[PDB]
Structure formats: structure tokens, C-alpha cells
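Below: one structure, written as C-alpha cells.
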Amino acid sequence: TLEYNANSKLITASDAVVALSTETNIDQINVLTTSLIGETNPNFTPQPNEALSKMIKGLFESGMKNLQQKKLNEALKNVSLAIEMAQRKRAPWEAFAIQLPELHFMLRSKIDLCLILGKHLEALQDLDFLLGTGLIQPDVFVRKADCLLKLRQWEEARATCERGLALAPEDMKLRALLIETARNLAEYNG
Amino acid sequence: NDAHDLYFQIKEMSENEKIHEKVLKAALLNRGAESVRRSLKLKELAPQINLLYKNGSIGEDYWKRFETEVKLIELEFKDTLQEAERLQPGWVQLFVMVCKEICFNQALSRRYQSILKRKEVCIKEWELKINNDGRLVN
Amino acid sequence: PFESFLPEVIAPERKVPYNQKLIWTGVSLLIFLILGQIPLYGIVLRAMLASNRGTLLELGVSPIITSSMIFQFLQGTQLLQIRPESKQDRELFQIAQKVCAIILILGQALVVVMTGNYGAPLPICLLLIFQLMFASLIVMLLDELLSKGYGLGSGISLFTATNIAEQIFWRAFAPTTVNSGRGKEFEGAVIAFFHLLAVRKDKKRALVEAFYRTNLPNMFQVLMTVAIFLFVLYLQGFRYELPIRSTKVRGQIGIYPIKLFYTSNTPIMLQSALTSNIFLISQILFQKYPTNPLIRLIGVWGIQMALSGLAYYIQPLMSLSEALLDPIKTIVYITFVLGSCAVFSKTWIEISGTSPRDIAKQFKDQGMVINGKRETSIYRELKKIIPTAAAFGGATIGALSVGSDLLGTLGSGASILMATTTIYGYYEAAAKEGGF
Amino acid sequence: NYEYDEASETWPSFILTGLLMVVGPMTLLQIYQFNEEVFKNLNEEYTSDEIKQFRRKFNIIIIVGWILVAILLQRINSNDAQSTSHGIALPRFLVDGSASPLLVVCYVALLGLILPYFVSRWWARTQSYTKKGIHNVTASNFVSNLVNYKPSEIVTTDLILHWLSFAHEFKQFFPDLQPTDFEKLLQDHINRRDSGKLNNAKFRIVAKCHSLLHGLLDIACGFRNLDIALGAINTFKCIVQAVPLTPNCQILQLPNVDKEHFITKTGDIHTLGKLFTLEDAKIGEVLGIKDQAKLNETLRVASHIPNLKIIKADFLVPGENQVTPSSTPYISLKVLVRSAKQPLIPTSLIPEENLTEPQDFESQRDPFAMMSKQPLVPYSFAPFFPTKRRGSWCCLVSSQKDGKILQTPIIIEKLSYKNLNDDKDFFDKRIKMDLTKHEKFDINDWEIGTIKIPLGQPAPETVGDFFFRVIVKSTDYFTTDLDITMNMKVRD
Amino acid sequence: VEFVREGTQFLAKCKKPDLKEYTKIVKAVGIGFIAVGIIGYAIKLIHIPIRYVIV
Amino acid sequence: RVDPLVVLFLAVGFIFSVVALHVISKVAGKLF
């Protein structure tokens, strides 16, 4: 079953245990309802909003400003808040070809900052998402193999370097990464 | 495992408890997005199933079942679109593109949400010793 | 062209494995063999054990064979104008097969039941018609089933090979006896051998008495037919393998086998049909007119073997005694049958579209070439291979038939050759495809 | 009309001949009637009794024919004995006595009941199984599992065990248990735990999992999915060796070690080469067993499992010298089965004779005949698997532009393990004295195996370099596998 | 006599079967021949007393 | 349109029907 709130207009399943599909569908319906309550015009167009994009850009600029001032802690926080706001306060029916590249452009800077700071697992997961969602470039496999070497996974690092060289065989950093991976693996087996 | 019956449940709840009007539109858009997603999935999976069947590795009844589901999805989409016409006057030309976009948007949203759970499985599998601030302590 | 909704077995959507194929073949064969041993209902030694006369298999496969040959002749004479570019005229020809076969079955059943010896006096006649119609339709459906893909091959060839093997085995292991004055003697070879060896208690005499047996089958014929079977099996593996390579998609290398038995049992069949027809014609002509110069010249029939006639000159030799009796008849008959087989094989390869020119055309179409030779010489290379193969295959088939009829085997060389070819086809297909 | 045997004077001879033609050949045929396996003895010394008992639990016709022949011959010899009169050999009471309706009723029964029922049973039984060897419901479940598979969910061993626990072939064995019980039994097997009462069912389903995992791998390669295929191979390894997947597993698959000591004491030994780097007694002191008669067995097991290594790999087309557009090439690998104890032999020392392909028509018409002539792989050392298995290597090829498996996996079974024998024990890693310049080292004694994989798809019609990825994994041990990339230079 | 010479020249270049292949050939073909012959003979023999009793 | 089992059943049914007709006629002639 499922109960319907009155003042918040949010649907919640009052059952003891629920499946995962039911829960994610109820969450999607809640998101769509919270968007429709806010958007006024009944015949809404897939055209993106303006004030939300302005706020997101302002937050991302305030986060990028701290790099020039050499504060690598609050810059990452501001970038994370910008990404969270972009993923939270944006209606689902907005243009996908405009909603995806902004996420890519902010996630790239977040990845660079997390890699420079010292966090490697978060950066590795961000690289994996960014590569599985449709972005394959030689500037991705370099960083992915870097993380996989920093947290000591040598077979995956070698496979990543090989797949990176199978796309841009003229690269000068993937070759050094492959040399280092081969050395570490030969010390690992011998 | 679908969002088809959840809209009907919300509809029967509205017929009794006088819920708002936009919840119906939300459930309808969700059902339309799911129908579009399933149609694209079947359109992309058809050749591999055909090859598995021709090679003799899937059976004889599953092929008929797949061919039946192919048109069951179209019937469901037509019913959803008729209901969209019934719910709002002149909302059939834009409903399709709205669903076409919310499908991709919510798929991307789920893919991005899954990384928090994806991050701990690798810790458990590789036996990492991660302290606070995400650094390694060997 | 027209619309027809006739019962037909649908082909499997996927390739059937070998075990199911073998089991379906065996089951269909068992059904066909059981169907031909049950007599009709209303009809009024055995007199029905030798031939399938008086059973539900009266017509048998005869209407199917007649429809096949008449439509094959109509296709060969180029009056249908078939074009393989369409996938509808083929189905039209296939349904023409059946619409001719069914009406031929109806006509033949009517003629047999209204003229045959079953009896002129309505319900009994209707039942006798329905039995034959249902049996022939069952046989046709079973052949179609075996041909659609559920069986190892065609149905007619399997049925003929089964009949041949059954006759060969019944001539040797027949439990029936014959009592003519002296006593009861088994009509088999091995059965009578063991019987005369056990009960007579005179082994030295019983061996010669059961080994020759001028009046009934004996053991010498069994040994001779086993030897001829082994030799025929040996001459089936002969093949000329010339190397070919592809030019469209490089990396496709193989061989093209050119067998020795290139015509594969056809010229001997043509020769046998011609000889039977001319012998029957001469016999009927001698029956009609007692004495005439030309009729006395062609053949003088007497006690039925004609004497001092051309039919006598072309009459086959049953044993070595007749051969030694008149050397001229042998030295004419051997050369006649060998030359006829060779000429028939050559004409058949020239007619049936298997001439070296057509093979060269197929090679040019597929894009293949010969390994160590050029492109403009495939025809000149096939001309030096295929005609000699066909001629010598025909000559060898004729010589095998002559030797088999001379040594006095349990079955003629033509029937053993047909059965061996039919079974070797299944064996070669199973080996090439791969199956248990 | 026929005349049936009235005085029993003809049918004895017929039955005697019928019996002889069957007895003679059978008696005649009764009168007429490459790879060293080192683990065949050491496997039966470590298998527990509960598995031995399970594997244990789960000519008279000639003599009777000769006695019947003797009886028939005695009866024949004991007997007393113009137009033609035909007769039959069968006795008279069979057709004219009181047993006349019995013959026809038995005929009608055997024709109408036994034939159609048995034929229908055989047809319904053969129409239910898949060409691969698994049920139709199991294949349907596997396809339905891979259809709605969220790509965000990461594949593990627990996921594939959960998928396996829904096989229909597990229900025919024990129609009382539930899929949760099957998953619990599989977890108990992998974690080396005791079930108490369902051991005879655990062993059964664990021995059955072989065909199920092979079919799942086939279907996953058919759907062009690499992660699920790799997970299936790893799960097969874990099921065979009875060990959960961890980083230091090549050293935990050994027969007699204690994890509570090795894990907590050492933390840098993860492979077998790193283990054989240490001395002879240091290995025992690290693994914590301190028993020489018991240390020699584990050292004989650890130095006899095969590791691979490439010598030369390229795309070859039969009858040409290069790859051209729309041609049909294949893959040619020259591997070297080595032990974890031997040092590396340089590729330059190979005399180049074993690496070249013969150029002859009989050799280039079918390039797999030379591969099909190698000896089989010996029996593996798996004391916890119920049945007895042979080794195997599952090789699958994928692409590098997108990362999708593009053909079903080839499974090789013939390979030569000559380099693992005990006569080449001088070639040890701890001597560090450049053992290539040794008195016993002859580079013509080391065997170089070959692996040929048909590509199944022709070369692209364009011109350029196209990269692939070949993976050759084992299915029994946790050894060193192959993972190489190679490109075909379509040059026209 | 030239025809026999060409025939022998063709027979020379042919590919005769060896012992290992001829054994498989004779085994398979003999098995098939016996399998069809025994079935035909048994069906022909069984139906004599049945056809006596029934008809 | 028609399956192999249908053909087998048709054949066995026709054969058994003919045999049953024979034996029924024989028994009827023997009794009366």
C-alpha cells in the first residue's frame, strides 16, 4: 500500500518492507510532482531554465576562485555543492543534451581537485561513471590508471593503459604509465 | 516490476480520497517514460535474441514470448497516450517529447546515484584500509 | 497459379540434430513396412507374399514417381520457363506436384477398383476406394515429412533400399520349406546349410549337397554377393580432388571432388529400361503375328527365351555355362552393354547441365580458381577430367552389373549398387555435417 | 496354403540358426577383445570420507545361448527323422491351438500402446533440453536475468550464485527445497562450512553447477557482455577450489595452510612467484605448518600448476602473406606453459623453427589439424570438488573501441605440460647463477604449445589498424592468465 | 585401346581410400544395410501367422 | 500445419481400424 500526504503532497509507502523498484518509482513520482508544483505553465516546454543555471554557474565560479587563492579544501566543497544543486533542483524534462555536458564539465574539475588533494577512491569512482556514461578520451585513462596504481591494482591498471593506448597510440604519458605498471607487476610476480 | 500498476493504484486512491491533480500527471509521465525505455530496450535487444535462437541456445517458447511482448509494449504505449489525451485537452504532441527526455534524464540520475553504493563494494572486495578524508593507511 | 489450402508439413525453423533425424527415419520406415503387409477388407500358397498386391499399399509410391517424372520431363523440355530469381514460382511448381499427384491417385484408384479383380458388385466399392486413398495420402505425407528436414534424406530412395535389403535377406534366411518328392528342404541358404549339417548326420555329403543346390539358393551365392558388396564399397571412395582457391574473400581454400561414379546409377537404369521395353515389344510382336520374315529376324521366341534372334543376342547371361556355350553371344553382349553404358553416361552429363562448361560457369560465378593454374584455363582443365570420369564410371558400372549377373548373386548388380549409393549418401552427409 | 509344423521337425533348426547367428559373432568379438598425471595419487589422499562415500554411492547371454544351443541340438538329434507342397517352419499350436487370440492381442497391444506412448515420451524428453545441455526453463531464466540487468550494479560472486540458485534442474533433484536453501548450500560449499544433514544434496548441486556455469558463460558472451563473463569464470574457479575470492587467493588455494596465521603474520606475499622467492624452510615457517613430510606435499602442489606466457602472437590468413579487406583471418598464439618456480627464458633463445608456419596445401587447407594433435591436460588437484575434472582454458576475444565480446568463447582442452616435469628441476629461481649457461640446458627440449582461435567475422572493408583484446583464463586454478592486445593491419 | 589408356591415366591420379578410412566406410555401410534388412525381414516374418489368424 | 506426431497417430489409427474391422467381421461371421 501507499499513503498520500496532504500539506506536502508527497506519496510514501507505509508498508513494512517494499521492493527496490517500487521505492525508486515512488521517488521518481515525488520528484516529478515537486517539479510540476513549482513550474507554473501547464504546457511546459523542454527548454531549460535560466535562474537555476545562473545560480549553478555562480556557485561553480565561486568554487573555482579558490584555486587561484590556493585553498584546495573549500573549493572542492563548493564544487560538490554546485554538482548537488545541478542534480537536485533541475527538472527532469529539461534538455538532456544541455543537462549532460554541464555535469561533465563540473565533474572534470571535481576529479582534478580530488586527485590533487589526495582522495583516490572518490576520483576513481567519478572517472568510472564519467567513462561509462559516454566519454572516452585519452585524458581519462591516464588519470584512471594513475588512481589504480596509487591504490595498488596492477592488472586493472595495465588493462586501462592498454585500452588507452588502443585509442591514441601517439600519447607520451600512457607509455610511461605502461612502463611503470609493467615494472610494478614484474616486482609483484617475482 | 513496473510503474504501470502504480498509476492505477494512485488513480483508485484519487477516486476515493480526493488527492491533488498533478500527482496523476506525474504518475502518467512516469509510465510514459517507462514505456519509451522498454520500447527502445526491445528494439536494441531483438537481433541478439534472434541470433541466440538461430544458434539453438534459447528454446522455442521464449521466442514467441518475446515476439508477443514486442507488441504488448506498443499496446501499452497506445493506451498511455490515449489516457494522456483524456487527462488534458491537446497534450499529445508535447507529451511524447517530454517523456522522451525524462527517460534519459532519470536514467542518468539513477546511474549517478548508484556510485555511493558502488564505492563500498570495491572496498569490501579489495580489502582497503581507508581512514577519514579518503586517504589510505596501508 | 491459384490458391490452395492442402495439408502439408512445415519445415523446422532450426536445424534438427542427428539423433532425432535418425529416430524419425526409423519410425517412418517401420510405419511404411507395416502398412504394406495388411490386406484390404471387402475383397473376396500365399498368393500375396511376393508382391504388394492385395494390401493397403497397392499403389504404393507409384503415383508419386509418375508425377515426379512427368514434371521433371516438363521442366527438362523447357516449357515451364522457371526462373530462380523469384520465390513464388518455386512454390507454384511444388503445389503443382501435389495437385497432379492427388488427381492421379484418384484416377488410378478408380481404374483399379472398377477394372481389377476385386469384384464388380456400392458400400464395399466405396470402402475399397477409401482404403487406397487414405493409404496413398499417408504415404505422400510421410515422404513429405522425411523430405522437409526431419529425415536423413528423401523417402523414395529409402523405401527402395529397404525393399532391396529385405529381398536380399529373405533369399538367405527364409524359414519356409518346399517338399517336392524327396522331402522338405529349406528355401534359405544358411538355414538349409545348418539343417543339412545337423540332421543328415553325413557331413561329407551334406556339405556338397547344401553348397551347390542347383534348384534353390545356396552358400556360394551368399559368398559371392558378400564379395561383390565389399568390392562395390571399395570403389565408392574413388574421387579426383583438384585444389581450388577463392578470389572474392581471400583465405578460402578447399578442394572440389570429382567422383568416379559421376552419373551415379543413371546410365545402367536407362539401359535396363530400354532393354526391358524392347524385349517386351518384341515378345508382343511375336505373339501377334506367328510367322513373318522381319518378325522371324528380330526374334524367335521359344521355351520365355527367344532363339536365333536379336533379342537372344541381347539377352543377359545367367551363369558361366551359358557364357561358355556360345562365345559369340558373350563377345557381343559384353561390348554392347559397356558401350551403351558409356554413351548413356556421356549423353546424360551433356544434357543434365553438369558439362565442364557449366562447372566452369559456376566457378567463374562463385569466383573460385584452380590453385596452380590461371583463370582462363578452368574450362580447358575440366574438359580433360569430367568426360573421361563419366565414361569410365559408366563402363565400370556396366562391367560390375555383368559380373554380378554372371557369378549368380542373390541380387542383381544394379540393385546392390543403388542400395550402396543411397546408404553411402547418408554416411557422407553425416560425416561432412558431423553427428553421432 | 502353408502347412505349419505338426510334429516339431523343422522349427528346432530355424531357432538354432537364429541363435547361432547371434551367439557366434558376440563370442568372437569377446575373444578378440601422453601427458603425465601427478595429482591422480595426491588427490585421493586429501579427499575426505564424506566425498569418497558420495562418489562411491552416486556376458551371461553368451552362456545361456550356448546352453540353449546344446539343448536344441540334443532335441534335434533325439528325433526320429509328385507335386510341390509348400510349408512354413513355425509350429502349429501358435496359429491353431487355444493360443490363437493371444498372438493377435499381444500384437495389437505392442502396436497401439507401447509404440506411440514410448515415441511420445522420447519426443517430449528430447524437445525440452537445449543444444548446450541445459534445460529450457534454465536458459529462459538466464536470458531474463541478463535482459533486465542494470549496468550500474557491479557484478560479484554472490550475484551469480543468486542467479544460479534459480535453476530448474535443481528442483527435479529435490522438489522439497527452495531457491534460498540452494543459495545457502552454495555459500556453505564455497566458505568451507558444514551443512550437517544436506551434504548429499550440496555435493549434487555443486557437481551440477558445471554445466550451468558453462551455459551462463555462453549466454553472457552471446549478449556481448564482458563483466558477466569474467564474473562467471571467476565463480567457476571459486566453486572448483572451494575458496571465496580475495586478493591473496593463489596462496590460499594450497592444500594445508592456516589462514589465521598467514593472513595476520605476512601481508606482502600475494602470488606463487613471490612465495617461491623465499627459501625452502622459510616457506613452511611463513605458511605455518612446520612439518617436513607435510611441507613436501604442499611444495609439490605449488610447483606443478601451469602458468602461461606468450612468445609470438599475430593475425594469420591461410594462403596469403598479409591481411586484406574482406578476408577471413584467425589468431595464432605461441604460449609457453611454465611453472611458478622457473626463471624467465629470453625470447631470442627460441631457434625460430618452432614459431614459423608450414607452407603447404595440405597444411593451409585446415590450419587446426596440427593443433588437434596435442595431448590432453591432466587431472586437476581439487580435493573439495566431488567428481573428477580435467583442466581447461576458456579464451574469449573482445574489442577495444567499445569493449564488447564479439563471439562465443572457444574452450581448448589439449595442451602439453612437458615443462612442468621433475627432470628439469635444476631450473630454479633461487640459484641466481644464470642457469641458461648450464650443462643440462638444451633449448630444444622445452616445448612451445600453440593456440588457434577462429575469428568468426571477416576483416573490415576499410584500411587501417583495428585493435582487439584476447583473454585466456583457466577454469580450475588461480594461476597467471593471459591478457594481451593486438591489432590487424588491414593494408590492401 | 586409347580409351582404356585414358581411363587408367585418370584412375592413377585418383585418391583411393586407405585402410583406416575403408574400415570406417565398410563398418558404417554394413551396419546400415543390416539395420534395414533385419527390420524388413522381421516385419515380413511376423505378419504370416497374424494374417492367418485374422483373415 | 501438421506435426510429425499427428502423422504417426493418423497412421496407427488407420492401421488399427483396419485390423479391428477385420477381426470384428471374423468374429461376427463365426458367431452367427
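Shown for chain D, in order and in Swiss-Prot numbering: 4-36, 54-78, 93-115, 202-612.
So how was this one determined? The header says electron microscopy, 3.1 Å.
Including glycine, each Cβ sits where the backbone N, Cα and C put it.
The domain 'SEC63' feature in Swiss-Prot is assigned to D:228-532.
According to its DSSP assignment, D:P426 (mutagenesis position) is coil. D:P426 (mutagenesis position): 22 other CB atoms within 10 A of its CB, across all protein chains. In Swiss-Prot, a published mutagenesis experiment is listed as D:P426 to L, annotated Temperature-sensitive.
What Swiss-Prot says about the mutagenesis result for D:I431 to N is this: Temperature-sensitive. Counting only same-chain residues six or more apart in sequence, the Cβ atoms lying under 8 angstroms from the Cβ of D:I431 (mutagenesis position) belong to D:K454, D:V455, D:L456, D:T467, D:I470, D:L475, D:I568.
Under DSSP, D:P503 (mutagenesis position) is assigned to coil, being neither helix nor strand in the three-state scheme. According to Swiss-Prot, the mutagenesis experiment D:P503 to A carries the annotation: Temperature-sensitive.
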Alpha-carbon spacing, D:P426 (mutagenesis position) to D:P503 (mutagenesis position), which is rounded to whole Å: 18
Chain-internal residues near D:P503 (mutagenesis position), provided their CB is under 8 angstroms and they sit 6+ positions away: D:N63, D:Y66, D:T67, D:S68, D:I71, D:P375
Gap-flanking C-alpha distance, D:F78-D:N93 [14 residues absent from model], angstrom: 24
Modelling gap (86 residues), D:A115/D:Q202 Cα distance, angstrom: 21
Modelling gap (17 residues), D:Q36/D:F54 Cα distance, angstrom: 23
